[PDB]
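Okay, so here's the structure we're looking at.
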Amino acid sequence: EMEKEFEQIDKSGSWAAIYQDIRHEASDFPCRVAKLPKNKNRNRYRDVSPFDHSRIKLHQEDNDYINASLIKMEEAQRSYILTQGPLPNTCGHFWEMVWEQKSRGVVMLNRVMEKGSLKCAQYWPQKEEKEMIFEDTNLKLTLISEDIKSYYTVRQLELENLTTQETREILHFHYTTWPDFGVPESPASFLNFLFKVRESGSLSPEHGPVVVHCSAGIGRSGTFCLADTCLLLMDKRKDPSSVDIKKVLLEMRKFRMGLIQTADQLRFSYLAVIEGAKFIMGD
Ligand SMILES: [Mg+2]
């Protein structure tokens, strides 16, 4: 069981040590498309790049590049797209990816401004009557409704392909209370948010993969996917304590580098999975 594993690491304060073994053992694959000079302004951070083998391609002839990775968890029957927070010049590419991949939900785990700097472009409309048009990709985005809660906001958006005049409804799930420094003190509001995403149908296989992002698309975003997949595998398996968080995380790191950025985030992920196990074992 991992509940016991948690107490050992915490008793000996050896989280930084666990985290380093994960770093040394993580996969490394080429990211040649990301490092081409023509793509330098499509990357928010120089050291965070999608692997070539799992990167999402835009259906543009000119330049198909977006900093986004497909994470495929075969046993759990879950797929996720992890991406960076859009930049002023990639908002249109972001929504084009959502359209092309048939995603139903976008999960945002950061605020537009944190620590006094901009972490993400404001890529969705703030008022019903002021829609946004992305001229480069021929997409129109309208805010339909907005439900603000204490720890998160859910928005219904309408995405219209101006070329085909088709429209889809997209749900935007915005976790607004992640602290500027460190990790939340309790996983309760995080787990509540995760179960609301689940309940919406956005993670379900009838739809394209959910789009998940924070600023770099690896830290908070990694925590979200790791917790979801681990909890799903506990539902599925004959022996729920056969789920090894560390193994699951290394499998996900084959698809995008750097998932889980700090030892603090690793500890938090254990905590969320352990607490979430209470509700998945029928309570
Ligand atoms: Mg108003």
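All residue numbers given for chain A refer to Swiss-Prot; the residues shown span 2-284 in order.
Structure method, as recorded: X-ray crystallography, 1.9 Å.
Backbone N, Cα and C define each Cβ position, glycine as well.
According to Swiss-Prot, the feature domain 'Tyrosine-protein phosphatase' maps to 3-277.
Record note (Swiss-Prot) on the mutagenesis of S50 to A or D: No phosphorylation. In sequence order, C32, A35, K36, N44, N68, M258 are the residues near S50 (mutagenesis position), counting only same-chain partners six or more apart with C-beta under 8 A.
Listed in Swiss-Prot as a mutagenesis experiment, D181 to A is described as follows: Substrate-trapping mutant. According to its DSSP assignment, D181 (mutagenesis position) is coil.
Positions annotated as substrate binding site by Swiss-Prot: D181, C215, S216, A217, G218, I219, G220, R221, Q262. For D181 (mutagenesis position), the same-chain residues lying six or more positions away in sequence with a CB closer than 8 A to its CB are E115, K116.
While the structure shown retains the original residue, Swiss-Prot records the mutagenesis experiment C215 to S with this note: Catalytically inactive mutant; abolishes sulfhydration. Counting Cβ atoms from all protein chains shown, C215 (mutagenesis position) has 27 others lying within 10 Å of its own Cβ.
Positions annotated as active site, phosphocysteine intermediate by Swiss-Prot: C215.
Long-range Cβ contacts of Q262 (substrate binding site) within its own chain (separation 6+, distance under 8 Å): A217, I219, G220, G223.
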